[PDB]
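The structure appears right after this line, and notes come after that.
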Amino acid sequence: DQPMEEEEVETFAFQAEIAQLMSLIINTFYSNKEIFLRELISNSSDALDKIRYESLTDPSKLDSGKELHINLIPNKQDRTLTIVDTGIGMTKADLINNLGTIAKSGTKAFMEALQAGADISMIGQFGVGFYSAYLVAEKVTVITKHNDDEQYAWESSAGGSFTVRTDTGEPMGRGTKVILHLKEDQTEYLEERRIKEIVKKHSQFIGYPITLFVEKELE
Ligand SMILES: COc1cc(-c2nc(C)nc3[nH]c(C)c(C#N)c23)c(Cl)cc1Cl
């Protein structure tokens, strides 16, 4: 009897400083956790800038999709909030290199800044705003598709390690989906009014369409 599907899964250890940062973020009390959404939307915007830039000299880069946008998808039943863009996306090497195994100088620098009295809301200036997801999420899954490459899924519950595998569930044209599996006491970020007010407050200058899709699985 053959399996419906099979995926090779790799587990990698986080670089020491990244593990340190994740533990600080996911455990420490902060009063302004809503900034995570600003940081994720900012990373979407950057990724959309990148594919747009590439398309200026090579229009075929948009064969995987011309529309450049950001979607926000709360799912109360799964207790997940997902941010999706049609940006440049990432290769497997990109995921392994840029989401865990190699720590840029900004990682240690950010933790130093916090020790010196800086606020968590500055985290994007250090290039590690992604990890602010763990302010509100117990687990984060990143599904990504780059041109000419297959679709991958990165995942971590911040245990000091993350996994990478091929993802074949729902094929994306191009871009990145960040799925936040929210902590039990952070479900306010699934509410329409909360999402709207955070986007209005922090993302006014993002130069791409941002669209809410409220998700409900029907009985
Ligand atoms: C600059 O650092 C990062 C950037 C990214 C990222 N990259 C691309 C190419 N697209 C994206 N879209 C979203 C919504 C991201 C987020 N968050 C994101 C990720 Cl997943 C982790 C880190 Cl650490």
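The count begins at 1 with the first shown residue.
Per deposition record, X-ray crystallography, 1.7 Å.
Note that Cβ sites are derived from N, Cα and C of the backbone, with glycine treated the same way.
Annotated features in Swiss-Prot:
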MUTAGEN   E39 to A (Swiss-Prot position 47)  Strong ATP-binding. Strong interaction with HSF1, HIF1A, ERBB2, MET, KEAP1 and RHOBTB2. No effect on interaction with TSC1
MUTAGEN   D85 to A (Swiss-Prot position 93)  Impaired ATP-binding. Strong interaction with HIF1A, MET, KEAP1 and RHOBTB2. Loss of interaction with HSF1 and ERBB2. Los of interaction with TSC1
MUTAGEN   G89 to D (Swiss-Prot position 97)  Abolishes ATPase activity
Nonlocal residues around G89 (mutagenesis position), in sequence order (Cβ under 8 Å, 6 or more apart): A47, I51, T144, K145, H146, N147, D149, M172, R174, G175, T176
Same-chain residues at least 6 apart in sequence whose Cβ lies under 8 Å from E39 (mutagenesis position): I123, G124, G129, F130, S132, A133
Distant-in-sequence Cβ neighbours of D85 (mutagenesis position), under 8 Å, six or more positions away: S44, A47, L48, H69, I70, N71, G175, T176, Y208
